[PDB]
Amino acid sequence: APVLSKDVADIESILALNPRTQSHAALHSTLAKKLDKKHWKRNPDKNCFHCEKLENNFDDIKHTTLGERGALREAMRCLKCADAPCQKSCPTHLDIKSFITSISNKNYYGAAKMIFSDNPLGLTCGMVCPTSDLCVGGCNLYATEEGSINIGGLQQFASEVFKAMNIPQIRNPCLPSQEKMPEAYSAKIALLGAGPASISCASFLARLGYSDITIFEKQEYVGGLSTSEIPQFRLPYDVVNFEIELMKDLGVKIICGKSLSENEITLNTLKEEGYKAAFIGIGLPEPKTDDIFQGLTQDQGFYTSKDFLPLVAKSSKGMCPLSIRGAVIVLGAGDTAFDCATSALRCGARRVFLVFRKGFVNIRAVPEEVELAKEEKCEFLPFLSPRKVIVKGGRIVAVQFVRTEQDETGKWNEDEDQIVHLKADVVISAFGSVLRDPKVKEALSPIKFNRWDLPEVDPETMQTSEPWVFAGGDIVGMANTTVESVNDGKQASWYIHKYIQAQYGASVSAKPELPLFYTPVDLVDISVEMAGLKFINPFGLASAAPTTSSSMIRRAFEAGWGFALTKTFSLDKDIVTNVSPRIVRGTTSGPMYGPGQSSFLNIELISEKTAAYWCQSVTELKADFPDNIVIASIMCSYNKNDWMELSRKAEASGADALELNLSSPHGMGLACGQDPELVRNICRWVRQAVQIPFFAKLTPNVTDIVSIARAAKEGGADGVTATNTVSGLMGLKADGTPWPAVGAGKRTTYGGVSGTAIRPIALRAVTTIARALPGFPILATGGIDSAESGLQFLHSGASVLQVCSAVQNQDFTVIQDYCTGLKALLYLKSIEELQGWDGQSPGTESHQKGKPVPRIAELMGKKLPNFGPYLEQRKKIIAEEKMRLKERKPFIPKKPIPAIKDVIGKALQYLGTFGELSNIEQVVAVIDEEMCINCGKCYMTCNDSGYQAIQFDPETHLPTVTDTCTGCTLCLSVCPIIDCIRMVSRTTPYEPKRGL
Amino acid sequence: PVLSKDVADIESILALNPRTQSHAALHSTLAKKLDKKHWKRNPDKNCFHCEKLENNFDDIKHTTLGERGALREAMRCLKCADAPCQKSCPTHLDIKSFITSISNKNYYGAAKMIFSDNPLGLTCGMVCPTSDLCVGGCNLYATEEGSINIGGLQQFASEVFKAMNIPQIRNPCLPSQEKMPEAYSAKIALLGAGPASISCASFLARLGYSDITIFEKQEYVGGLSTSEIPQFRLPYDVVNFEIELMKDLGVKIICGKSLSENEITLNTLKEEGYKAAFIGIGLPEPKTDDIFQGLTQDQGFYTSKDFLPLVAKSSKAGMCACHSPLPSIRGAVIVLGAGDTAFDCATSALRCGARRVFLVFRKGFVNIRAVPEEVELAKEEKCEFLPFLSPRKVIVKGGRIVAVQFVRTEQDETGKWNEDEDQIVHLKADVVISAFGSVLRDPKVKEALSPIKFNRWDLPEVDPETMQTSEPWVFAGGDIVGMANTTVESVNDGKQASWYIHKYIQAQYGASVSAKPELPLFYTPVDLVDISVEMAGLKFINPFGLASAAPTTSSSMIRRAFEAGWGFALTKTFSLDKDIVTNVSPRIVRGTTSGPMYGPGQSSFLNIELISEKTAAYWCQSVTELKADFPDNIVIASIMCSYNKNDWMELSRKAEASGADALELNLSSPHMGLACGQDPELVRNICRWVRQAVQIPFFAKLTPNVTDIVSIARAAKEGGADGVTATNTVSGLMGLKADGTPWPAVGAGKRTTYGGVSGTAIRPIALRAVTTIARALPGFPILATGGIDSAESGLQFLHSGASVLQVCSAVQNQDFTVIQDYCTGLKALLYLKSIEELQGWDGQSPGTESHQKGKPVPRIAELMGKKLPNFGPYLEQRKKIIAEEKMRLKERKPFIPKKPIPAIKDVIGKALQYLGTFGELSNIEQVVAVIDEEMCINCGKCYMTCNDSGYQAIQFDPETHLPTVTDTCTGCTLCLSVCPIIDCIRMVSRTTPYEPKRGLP
Ligand SMILES: Cc1cc2nc3c(=O)[nH]c(=O)nc-3n(C[C@H](O)[C@H](O)[C@H](O)COP(=O)(O)O)c2cc1C
Ligand code: SF4
Ligand code: SF4
């Protein structure tokens, strides 16, 4: 034996970058720092002017793109505000609060479905909306140092997961069968142009039940500007495809090759052919051009943006050569100019100047869009109106501008004495767009147009001066964004509907009502029976502060809850007075304030309201809500008369069941629920007093919750509720006083912990009563705050699920997220192609900044982290590879969808004793270097809490697990990147780690 | 009446509460555009002009953090090994350590960390270009949410330290002043009182030198931090506080003395007894240009060195004995330049009331010198920018400037910049500000440095490792040397010089110094506080120790932990060979008790880990080694046997004779609960067996999985335990995948078994156990275990009755070096109890002010009158009552302890006097919620939580989204519990009569 408690020098050497307690101030010269600094540089460089080659690079450049880890953190962050201003600031009124709520709960289907109900192009809009002049500009968290939520990145992600699940849209299932629809619904509707505006309008019309809807498009491709000009590196063409496949799911017909124009389609022909309504969504087809450019061609290198963008599109997109070398001048200050500037780099420009008429603060493009130009090392020339495109040699070679300025009233002039000669090869008119075409205008004869030569519409109804013809989108000249065009189709859709019905003799609601968005997921059954009660869904308010009053129970039933407990009430004699404060927040996960508290503590007593109030309540609630279960929670002292007098009273007022609150003192713990013989007897009393089911509610503050459960079963209870709160003390202030602190003496008493902090306790309770009394109905409670969690508890043996803290953290409306949540989890289970996901979470792509990190037998296993000079090299392998390189059918369930009753107790078979655990099938951890952000947490935690088995490279900060791994699994557990360390099977000799 | 229907008043109260929708909403695009302006929080692109900034010096930094923000951002940091942010900080700050103190609520440890490596830590927080420094290296840049706000964190912790008003002291490691070798009375001069010389002077003083003098030419001190950086990025009182820190060490400052041939020169210093000298005089002069010659400030012409120091002097109260006022600069202003100097000219101009500002650069946007935490300030004050214009002729039309003429510049295929002679621009203007940078040109100064070598650029040449000039006794750094660029580098220059000046001077007295540089850290009297505690007759040097767990797998870990400063460790639990076990894998997973947060600060872990797989031979030998080398750290051998009197007596004696200070009996084994520890008679017996086999103290480790933990603790004391460890982990199960499989999941069958939960999730449970045993068995010694992850939570257990503190999960979340936080945390916490001027602090946190992104919020007269929140047209109407006050106007004595500094023994169990039965709580003194509309951020959460979990007792105003708590509140306190804004809501005594309402009377 040598010195067992000193590390032999191999491990002395693996430990070399571990943290050590620091005892002097370090010594490093400014010159050495200046040199070291470049080795770890993550970012953008201002000692760098030629960033990478961009040419033929159409990969995603949005900064708001989120992967799953990222999207889960941002959604948790959001406050989920009442009457949210984000949604006030959204042109299409998306319920962001709900959809953000659902993301936080891993319900991507319910988020996506909320998103698409109010915007049928929610993905597109996720990607391109200028959120900072819309929803994000209104977010309450801008009032904090960390700032607004990335709402669009969240909208983007949920819809992207919903893309991947491959679920069709369906007809409004509320609606009658098709052959039973009134006749008005078969009127022919024509929409002109397949852009966001008509796609939106026909979707809503399809949703209302219209069966003969046709989109007539000029071009061969669909989607309007999102296809032909929004770049592929901000809006992938296949996002656009998928949103149109959704619309086509509802029966909308598209016909390409037929234009609104003289001797093609006109209003008058639309009339003779029997169309009843026409929606005009043709956009602004023509380029706002300057006279000085008259005569130049593409051969001399002149393009309008309507020449240029569609060409680059046709080349980087299944939509239908690129070649812009040298110095490029881009004229204009809107979105159009900024997208030419950046697609220029993609056909290989050496330099891109953007030149503005007016100045910097007059930039109209989407400040996100101005970002991409800045970081690509575009040049910005303010205050210069064009005058002369000098040509020589067949090719443009410069351009002569005049200076402009404004004379402290606010109007502009030009100084002829001052010109710039501006060497260039390509000039791109990027001013904007108009409707000029007279054969188009003729085709709308006779509607009125205004000054601007746009169709005039009433802006509330979208109707033109002909009442069968409507218009929306860019062509009306008010909307500048995709989400505003969509909202134009939305608004039009309802008044087209009012107009068509009236022509057939019928009238429509007074309050506009368009339908939500639907999928087959929504038809999934999620009722369950337990103790011979039918629950319309398995979620319920527990007996607790959300049921302080019976009008709140009323409001919760109308929001959709399946059942509720009354707050526990007692005979009169037994009535109690609360103290205040008595509900405080948990400290169970550090100093996070606001949404998502991991527990609360309460020292709250039973109801201050009387048995009379509560019985009369129960009767009013069961009269108006016959299919909602109402359980009456009651409490007495250890007293046979009381327990019989109170359970008969509750029963006769019409409760579906009782809950015995077993937290009363005795006179084997001090509360009744801590002693089996007392619980046995109480159950015997109640069982002989009433005929309805009753459940005993167990306390987890016991050595063996199984022997209280059984006692209840032996005493005749029809089930148990597991569990009530854990006894605890939530913490002390640094001078010693507690919180909650009552009176001027700052007194406290022990309280009950609730929330997700206690979920492991409750789950293990539920699991262990189910293995031991299998068959005996359990109602779970303790930290249920999504559908995924409820499902854990159902899997564990519970039949219905009681909720308290998740509603204190939010409001009765989570119920909508729990339902669509559970319908989604059960439906995915019938989808073969999606067997690799965990519930709604896809199999994880290898990501940094939640984007896919490439695959080339160079970058795979020659150690290149994403920083410093290695980064510089991955970006040269990736931008000489883009040099070199120059079917949608919905899944179908194949197994019927399971009911709740088919998933209850499924997990029970995987539990067991410790010696049913294989000690033969050992694992090692394994780190995916493409997924690693170089933190060294796996390393610090294997060193001071593990087996010193990870090498951490001092020059790359890449870790590597050695053959010493014992599969403890700590490293996986602390790693911030989801699915970066995987546990795999040991493949070489492990004997245990014995010491001498 | 229908009792289960709201009344009509309440139904009105409920108008804005959420409701599950059923219809897509209809709203015209035109209406949406009208309604958008009502809610807007931000500076809008419709919007041309700016606010009125004249005479407005209020902080504009985007990186300033209040306590809420700062705790959130420190918890986000991964606290990385070998951290690249620290590699990228020019003074090598230990970011990971200071950010872990902040996130453990120990601002004093943070601050001491910061000021140890950088004596201008607070300034550097405010002004560092951190995207080109520490923030540019952050690993979290590789995530969507991005890099950590290090500048911000460093700033907030240093402000809390500035507010505690604690002085620095002499490194208490030194011998007393008269035992010091004569070398340390060597006279040292430093030239210039900026960052470089403050840093250098400070580190020299740390080392023991008593006779240091900084000679300052001006009459203010601090160099450019004082004379040019504006007040609204770097307030003056921060500089004054870093200087005071320096003076506490005895550094002397003399103003109005110049390095100059007419005054101080290297000769008059050599002749008057200085043994060494540091040149940090910066770059005194502007970089002038010929086309401005002979144009004075009477004419609208300034250099940056004329302009900025006026703006300073009238906006920095405390800097001059002269009083003077803000230069008036109406009109259009041209700023020439694109570095730091120019952008501060451009914002300082808008405060002088310039009507419009244009920055004109010789080169491209792609070529700008300052640091986009700066350039950003000028874009959002609406300054205009003109690239590729170099100035030719300033046009002087009878007295005033009226214009400037320029030529377009561009690059050739050479890439070199040349000037199109004919393309000329005639920008009118009233004021011109050249902000090209600085030089040393003055020959009076060069000559006083004679004879050191100067280089091309005309600066003292130095050795860049040692900061030495060609004269071996004269050093130089900071701006004067041409490398430094930023304050923190100029600090580093002097830090680096200090140790070589130390080596130089000790040689000159005939001594040598270490090979490896060793500058002392930063100390204050807080570090001298004693935090040892005596327990069961053992003395602990500090009350923090490693629990029996994965962080004590191998005795070589315990060796490293003792070397990092842990007071004590348990071994993993071990047994006799016949009970040795085989472990499974996976066996330790992360909690789901706080949702899907990956990375730092997990709220719990689960484990299905058994006892050590190393044998009692290995362990017993280790305890001998360890006690051999660490006789002052306590080492407790954790042991386990079946219910068997011989085995327990033999194993406890084997661990006695190996040298252990104590034993911990782990009562988890099995044969009202299958484990020994769950039954009071089995515990009494196992404790009796051990008590009779050994004479050292031993502790029973109790499980919280029981009905009454007191009864088991009492069972331990009845059979002789010297105390109890409370508590082992909580029985539980961490969750299942959506397919019903478990995690952990072992082998091909993916089986699992019940496990134990650990970490801050079980603290309520362990605290209750500890306060329970402590009231029932007064004076019975307790070791506390269960969710201790900072000094602060640690003090909670001491207050609850514990003497010493076990840690596992917080080290699994991080590494052994948290101990340093715990120790400085707990000294800071005790010391602060003696500072009566801080009685309103809650430990190290200061009583809140009215924050809005961590900024003082207005306390005006009609503004506190009729309710105005921070968005839409109300934001504009405050911004207007914030251009009326700001156009209505156109120190550190250290605290002394006044009470003795508690020992640990003085705080044990003080929380017991507040704990009691429910019957002891007063129901006479009821409270109500009151809300501060200034701190409110308009979320609705207090409202929704009263609406669906409360008493419908808050009104949410439809236009302002401002809540008001109404007379029907019962104090339940949920709203205060859900508010995101720390101490916006406050629970106060009812003054009005209260009926606890009953439904039916
Ligand atoms: C403020 C509050 C009050 C409660 N009041 C009662 C009660 O009166 N009767 C009862 O059986 N449970 C009561 N409970 C317990 C809850 O019904 C529930 O069992 C516990 O909170 C754990 O579930 P949770 O994670 O969803 O909150 C209360 C909980 C809280 C926070
Ligand atoms: S000193 Fe500056 S560079 Fe260093 S961490 Fe602080 S802010 Fe960063
Ligand atoms: S204390 Fe309770 S009743 Fe009062 S306002 Fe807050 S939530 Fe409501």
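Chain B is numbered as in Swiss-Prot; shown residues: 3-673, 680-898, 908-1018, in order.
So this one's X-ray crystallography, 2.1 Å, going by the header.
Using the three backbone atoms N, Cα and C, a Cβ is placed for every residue, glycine included.
Annotation note: B:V483 (NADP(+) binding site) sits in a helical segment as assigned by DSSP. Cβ neighbours of B:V483 (NADP(+) binding site) (same chain, under 8 Å, six or more residues apart in sequence): B:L461, B:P462, B:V464, B:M469, B:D495. The NADP(+) binding site annotation in Swiss-Prot covers B:340-343, B:364-365, B:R371, B:437-439, B:481-487.
Annotation source Swiss-Prot lists FMN binding site at B:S550, B:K574, B:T575, B:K709, B:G767, B:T793, B:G794, B:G795, B:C816, B:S817, citing experimental evidence. In the three-state DSSP assignment, the secondary structure recorded for B:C816 (FMN binding site) is coil.
Feature annotation from Swiss-Prot assigns [4Fe-4S] cluster 3 binding site to B:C953, B:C956, B:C959, B:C963. Under 8 Å, Cβ to Cβ, and six or more positions away along its own chain, B:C956 ([4Fe-4S] cluster 3 binding site) finds B:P997.
Distant neighbours of the domain '4Fe-4S ferredoxin-type 3' (B:978-1007): 69-70, 856, 859, 875, 877, 942-950, 952-960, 962-963, 966-972, 1013; these residues of the same chain sit at least 6 beyond its ends, with a Cβ under 8 Å from one of its Cβ atoms. The domain '4Fe-4S ferredoxin-type 3' annotation in Swiss-Prot covers B:978-1007.
In Swiss-Prot, the entry for mutagenesis B:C126 to A states: No effect on enzyme activity. Reduced iron content. The structure shown retains the original residue. Spatially close to B:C126 (mutagenesis position) yet at least six residues away along the chain are B:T93, B:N120, B:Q156, B:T489, B:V490, B:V493, judged by Cβ distances under 8 angstroms.
Packing around B:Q156 (mutagenesis position) is summarised by its Cβ count: 32 other Cβ atoms lie within 10 angstroms of its Cβ, all protein chains included. Swiss-Prot documents B:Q156 to E as a published mutagenesis change and attaches the note Loss of enzyme activity. Reduces iron content.
Among the mutagenesis entries in Swiss-Prot is B:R235 to A or K, noted as: Loss of enzyme activity. Loss of FAD binding. In the three-state DSSP scheme, B:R235 (mutagenesis position) is classed as coil.
Looking at Swiss-Prot, you'll find the mutagenesis B:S670 to A noted as follows: Strongly reduced affinity for uracil. Reduces enzyme activity by 30%. Sequence-distant contacts of B:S670 (mutagenesis position), defined by Cβ-Cβ distance under 8 angstroms and a gap of at least six in the same chain, are B:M642, B:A683, B:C684, B:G685, B:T711, B:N736.
Neighbour count (other Cβ atoms within 10 Å of the Cβ, all protein chains): 9 for B:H673 (mutagenesis position). According to its DSSP assignment, B:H673 (mutagenesis position) is coil. Annotation of the mutagenesis experiment B:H673 to Q in Swiss-Prot: Reduces activity by 50%.
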Surrounding CB atoms that lie within 10 Å of the CB of B:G794 (FMN binding site), all protein chains: 32
Cα-nearest neighbour of B:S550 (FMN binding site) within the listed binding-site residues, B:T343, B:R371, B:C959: B:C959
Filtered recorded positions, from B:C126, B:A340, B:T575, B:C953, B:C963, whose Cβ is under 6 Å from an atom of ligand 3: B:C963
B:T343, B:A486, B:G794, B:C953, B:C956: the binding-site residues whose Cβ falls under 8 Å from a chain A Cβ: B:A486, B:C956
Residue from B:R235, B:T575, B:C953 whose C-alpha is spatially nearest that of B:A486 (NADP(+) binding site), among the recorded positions: B:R235
B:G439 (NADP(+) binding site) to B:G767 (FMN binding site) - Cα separation in whole Å: 55
Fewest Cβ neighbours within 10 Å, where candidates are the binding-site residues B:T343, B:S550, B:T575: B:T575
Cβ neighbour count (within 10 Å, all chains shown) around B:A486 (NADP(+) binding site): 24
Recorded positions whose CB lies under 6 angstroms from ligand 2, from B:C126, B:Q156, B:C953, B:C956, B:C959: B:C126, B:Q156
Environment of B:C953, B:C956, B:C959, B:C963, the listed [4Fe-4S] cluster 3 site - residues of the same chain whose CB lies within 8 A of the CB centroid: B:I948, B:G957, B:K958, B:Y960, B:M961, B:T962, B:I971, B:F973, B:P980, B:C992, B:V995, B:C996, B:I1002
Anchor-to-anchor distance, in angstrom and between Cα atoms, for B:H673 and B:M680 with 6 residues unmodelled between: 13
Rounded Cα separation (Å) that holds between B:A340 (NADP(+) binding site) and B:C959 ([4Fe-4S] cluster 3 binding site): 48
List of residues, in chain order, with Cβ under 8 A from that of B:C816 (FMN binding site) and at least 6 apart: B:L548, B:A549, B:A551, B:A552, B:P553, B:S766, B:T793
Neighbourhood of B:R371 (NADP(+) binding site) by C-beta distance under 8 A, where only residues 6 or more apart in the same chain count: B:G339, B:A340, B:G341, B:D342, B:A344
Pairwise Cα distance for B:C953 ([4Fe-4S] cluster 3 binding site)/B:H673 (mutagenesis position) [Å, integer]: 59
Residue with minimal Cβ packing [other Cβ atoms within 10 Å] among the binding-site residues B:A340, B:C959, B:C963: B:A340
Interval bridged by 9 absent residues [Cα of B:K898 to Cα of B:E908, Å]: 25
Those binding-site residues listed as B:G439, B:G767, and which of them has the most Cβ atoms within 10 Å of its own Cβ: B:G767
